[PDB]
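Enquirer: Quick one: the structure is below, questions incoming.
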Amino acid sequence: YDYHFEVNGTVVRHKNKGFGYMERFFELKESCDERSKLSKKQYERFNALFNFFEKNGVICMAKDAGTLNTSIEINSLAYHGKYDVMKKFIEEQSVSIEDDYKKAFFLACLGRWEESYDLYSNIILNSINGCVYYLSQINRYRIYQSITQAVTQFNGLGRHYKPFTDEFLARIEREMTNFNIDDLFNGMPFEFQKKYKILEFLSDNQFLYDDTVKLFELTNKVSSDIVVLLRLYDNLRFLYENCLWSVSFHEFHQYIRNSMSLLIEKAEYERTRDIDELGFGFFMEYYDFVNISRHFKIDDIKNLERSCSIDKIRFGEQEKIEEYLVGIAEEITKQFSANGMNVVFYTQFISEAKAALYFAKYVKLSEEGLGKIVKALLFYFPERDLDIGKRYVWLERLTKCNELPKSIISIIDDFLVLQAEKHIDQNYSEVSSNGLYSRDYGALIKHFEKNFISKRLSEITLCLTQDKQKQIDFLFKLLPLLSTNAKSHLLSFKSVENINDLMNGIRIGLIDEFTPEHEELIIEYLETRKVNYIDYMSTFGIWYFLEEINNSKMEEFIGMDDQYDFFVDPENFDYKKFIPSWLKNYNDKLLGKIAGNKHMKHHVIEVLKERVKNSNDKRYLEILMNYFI
Amino acid sequence: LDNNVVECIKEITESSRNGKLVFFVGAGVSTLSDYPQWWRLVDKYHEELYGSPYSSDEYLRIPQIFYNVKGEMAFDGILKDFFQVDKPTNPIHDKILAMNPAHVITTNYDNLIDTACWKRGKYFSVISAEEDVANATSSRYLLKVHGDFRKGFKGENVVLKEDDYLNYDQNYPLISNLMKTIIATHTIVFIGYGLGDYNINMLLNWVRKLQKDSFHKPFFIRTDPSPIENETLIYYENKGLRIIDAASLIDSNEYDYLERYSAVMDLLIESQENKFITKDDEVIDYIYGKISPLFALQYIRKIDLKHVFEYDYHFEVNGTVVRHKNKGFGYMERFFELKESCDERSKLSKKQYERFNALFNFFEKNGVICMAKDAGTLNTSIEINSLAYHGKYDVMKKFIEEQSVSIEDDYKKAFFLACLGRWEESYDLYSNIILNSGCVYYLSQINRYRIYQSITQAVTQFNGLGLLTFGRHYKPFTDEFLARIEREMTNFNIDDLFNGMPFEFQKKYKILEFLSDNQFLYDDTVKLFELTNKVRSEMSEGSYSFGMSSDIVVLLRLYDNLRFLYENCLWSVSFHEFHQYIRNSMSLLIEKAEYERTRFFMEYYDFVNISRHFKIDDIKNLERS
Amino acid sequence: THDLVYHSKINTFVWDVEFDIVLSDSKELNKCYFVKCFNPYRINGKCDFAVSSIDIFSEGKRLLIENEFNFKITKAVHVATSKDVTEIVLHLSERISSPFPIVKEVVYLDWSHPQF
């Protein structure tokens, strides 16, 4: 505690009442003339000290601080996701026992926890300064904890996997029985406990409590941000460059989550406060992107997106981020295109890959890198993590910064043809957690092209027969992608006899323009309902108001459904019957059309104003503010 | 097993947990690893001295005769050709290591224990020669009292011949002294000895010279094929030994020594996690042993109770207990069963009844109700019984004016002086309490360091900005006081205060370790950030939950801290980080209440929390939102 | 009704319950629930008006609605606590006045959209 060493690399005299040896060292460093005064041994010792201090980012004292450059740079293959290089390093013959420590960490980061445990045990055998020995003991306890937790989770969880043989589990349970991580440091040689006191925190259950409690400075509303970010970078560099497995634990991931989330929230708060006062901050780089991808869950990224305006956060080092994402895509392909699936590695890697591809929305990607990422996401991402709807969401997010090129459209077309091929089987049905299916990919393609015709799906449709029903009702949702001949061939497999067939045809996109016979069918259903008076009524009213129906013989059925009367003739509607919740069921197009009617606009404006005043409902408020309905 | 055997197991396991267990390993453990026994060496010596092939004294005299006649060179040659072998380590070596002994004293001159320590990953300073005692690299020793062959397979490096044993005290003063000191200061378990060994009886003879009760009786793991005779057992237990017989525990063959050793060793290892609780009296005794030290403290955070029971249970802030990592008997469930059922209370013993009553009072006043599955409608009104929390400045002044009737009154007075800004008097009172005091001593040390930090920061502000802020350079503390407190606190280290404490304090008061740093706020900070994210995500999507609010934990934990820091008179109440924690908790609660209003009400405690821990800008932000 | 959540963006209730219902064609379904997906930025056609898309799942597999889905709930059962909650379901359905008032889970597709 003789000096503070600040995160920017400036030293400050703190608690030493003797000679200012740090100031003298810096004075020696700045000017070479007094360096010759040292002896030869003292000269080489000073050279080693200077190399250490410049490698650890210690430049000078605070009083002599000038243009301070604080750029994060982690020398770790594990941090950068260089899995192929890590595998090559493990394959090589380790010259030193320090190379074995790196090898054991790389094995841990690749999911090979049994090999990592064996290597750590071997290093402990061959390591009795004793600094690698203590670190190997720490990391072996950490990997034993990881193996135990993974075994528990695999017992709890979609297919029963046994990555660790029960003989290995029993062996490590017996080896690490009654093993005290707390007693480890105290049992070290008394010289180690003096020279390497700073390592004792690696034996603690928690080591980021201080860094987490200092995160409250980001919640103040009255630099702290730079201090927090540089402290996070310091922790990451220490835990990765020194190959410490606690970097993979939930405590460190939660700490990174909390720090990054609070930094982004604080920057957003400063931006809004400035806008309030000045009336018109956090700049993300490659390392921030990798930290968010590795340590954030998708729910955490969603909380970040709803809380703050990430689109207002500009992204730097986008070539580095694109290289990271392309490496993630390549590893996804290697893990799943081939039989290289490592379940232990998969569990940790799939969350990072998901988060990286989710956060890639804010990154401008080159056409080739976008092609690699899109192909890996569509084809080689396992369905247990990213189903059809989730994978569509991930893909469509990539169009925010990269409007769909022709190559990506071809990849999505290949995906669509593969999905159609999967529908040869009658048992196959797409499972979506988002309600988004293969029709949405074709909708996106037609949105970004408006003239794209997929030749292979047209060929599939022209080959279709009446037997394989699944293919027809699959390709009917992909109707705009087909050619004229394919459209004509497909349209022969469905009938529009009764009104239910008409509703099915509208819903699946079979027919987009209302023929007079469809209008007559609608009127027949309406007459039947009117006769039997003493779900589709609202739909027909909305279609009439949306100018989808120009039959003009619907006003006969005014007085049964309040929504139908509201939509057929807004001018004559009684608005005490209006239900505000109706506005919560309409989409952008319908709400905008209601806003521009010049009728019913003031009634629904008053309804929305009453709803906002009475309930402070955010949905009603945003409906009233966006379209001014 | 037998009651006294179970008591021996309990003592050994307690010593192993405390790091005060030392294993005295004899030739029997090495013999099970097929290391050459000494009778073969005596056979060879007789073969060279005489035609062809003893008493206890002969085992030493025949090698002595071989030495005196044939030469140290011949003795060296036979020792080298007999003992230069490689043998595997027993599972018993690994069991001894897994017991985590403080030291391993051994009469074995082999490296089998060394190889086991190296394989398992234990670092021991191997002391086999006189010069090794001063050159030991650690405080944990592998003490080979009879030497070994590390320097070489020479007869001078080991205690084998008769002359070696006669001159042992003269030739090994440091090693013998260290062995006797380890015996005096630790709990000793003898393994690998035959109860008639020369070393065992020499140690029992030395034990005779000691005072009547100045030493703890060493344990002796007897693994002879036949059960010990009763008269032999009385004779050796009256000599200072506590014998655990392997033959009495289990039945095995005469020559099957491995299972006899393994029975006792595995019974000791598997008992490390065992608490030996069957009856309700044992439940009450164990829970009382865990809880009674906390009777000194006014209040205990419920999240801290998981450390008291070593993560056996989750103690939720609503007062419900949950099984977390207790693989043994459920003593909390049994305690609550005794609490609900009045008839089973009478079944307890006389002492255990009062112990259970004390436990009931502690748990009821700490808001610990029952297990989660028995939870009903839980509602706990917050009440902080502190004059400092309520701002009773006149009452604190009057209480300070009074004469202290105890050291707890002095502790409260020092806290009240700190809260009234009389930091010099508070520091002096904390020093006086430290002089006269170990819960109160540790807490006064923490609070005196905190008040010294407060004085230092206040002096820095007054000298740097106080003159500008007040328009006048204020000097609340004289330079004499500042210099004196700097001299007293220049070398004080708050991080090592808990470590430099009696082991009984570091075990009974593990939860007080967190007060040295901001680690005591870590769990609540993490939970607050998590619940803030969850609540804000819920408000963003516009969802309303019918039932228990998601922020109740944030409230409860909040009042778990204020009650703990104020009723226990800890200066951490003034911490800037603690104020930020309270501010964030109250801000989240008010935001959630506003969200549910247009779909919590402000009380006296909430008003006081907002007044004390919020700046005006924080209140303005809440008023805006 | 302790895990019952009222989602107000689309005025529905998320409740972990199953429905046994009958349509207007006497067809019977058992242990069926609904999942709503709020998609304001969905790429609509000319005839799409709803802001949410709802999928019906019976016995863990979704249904293809080819007929009119006018239905009446005959028995609603809470999975976590097997207590019958039918009466509460009808009460909420009458109060809510929106299609499918009670839904197994609501998926919000707004925050994950590129246009969010």
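Think of each number as a place in line: the chain as shown, counted from 1.
Per the header: electron microscopy, 2.5 Å.
Backbone N, Cα and C atoms are what each Cβ position is placed from, and that goes for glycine too.
Straight out of Swiss-Prot:
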MUTAGEN   C:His7 to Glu (Swiss-Prot position 17)  Complete loss of the ability to inactivate the host DSR2 NADase activity
MUTAGEN   C:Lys9 to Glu (Swiss-Prot position 19)  Complete loss of the ability to inactivate the host DSR2 NADase activity
MUTAGEN   C:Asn11 to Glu (Swiss-Prot position 21)  Complete loss of the ability to inactivate the host DSR2 NADase activity
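I would like each feature placed in context: is it buried or exposed, what are its neighbours, and how far apart are things?
Expert: In the three-state DSSP scheme, C:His7 (mutagenesis position) is classed as strand.
Note: C:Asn11 (mutagenesis position) has non-local neighbours C:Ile96, C:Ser98, C:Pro101, i.e. same-chain residues 6+ apart with C-beta under 8 A of its own C-beta.
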Enquirer: Tally every other Cβ atom lying within 10 Å of the Cβ atom of C:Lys9 (mutagenesis position).
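Expert: Around C:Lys9 (mutagenesis position), other Cβ atoms within 10 Å: 22.
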Enquirer: Of C:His7, C:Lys9, C:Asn11, listed here as mutagenesis positions, which sit with their C-beta under 8 angstroms from a C-beta of chain B?
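Expert: Qualifying residues, whose Cβ lies under 8 Å from chain B: C:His7, C:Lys9.
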Enquirer: Under 8 Å between C-beta atoms and at least six apart in sequence, can you list the same-chain neighbours of C:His7 (mutagenesis position), or say none if there are none?
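Expert: Set apart from C:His7 (mutagenesis position) by at least 6 residues yet with Cβ under 8 Å, we have C:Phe13, C:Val14, C:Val106.
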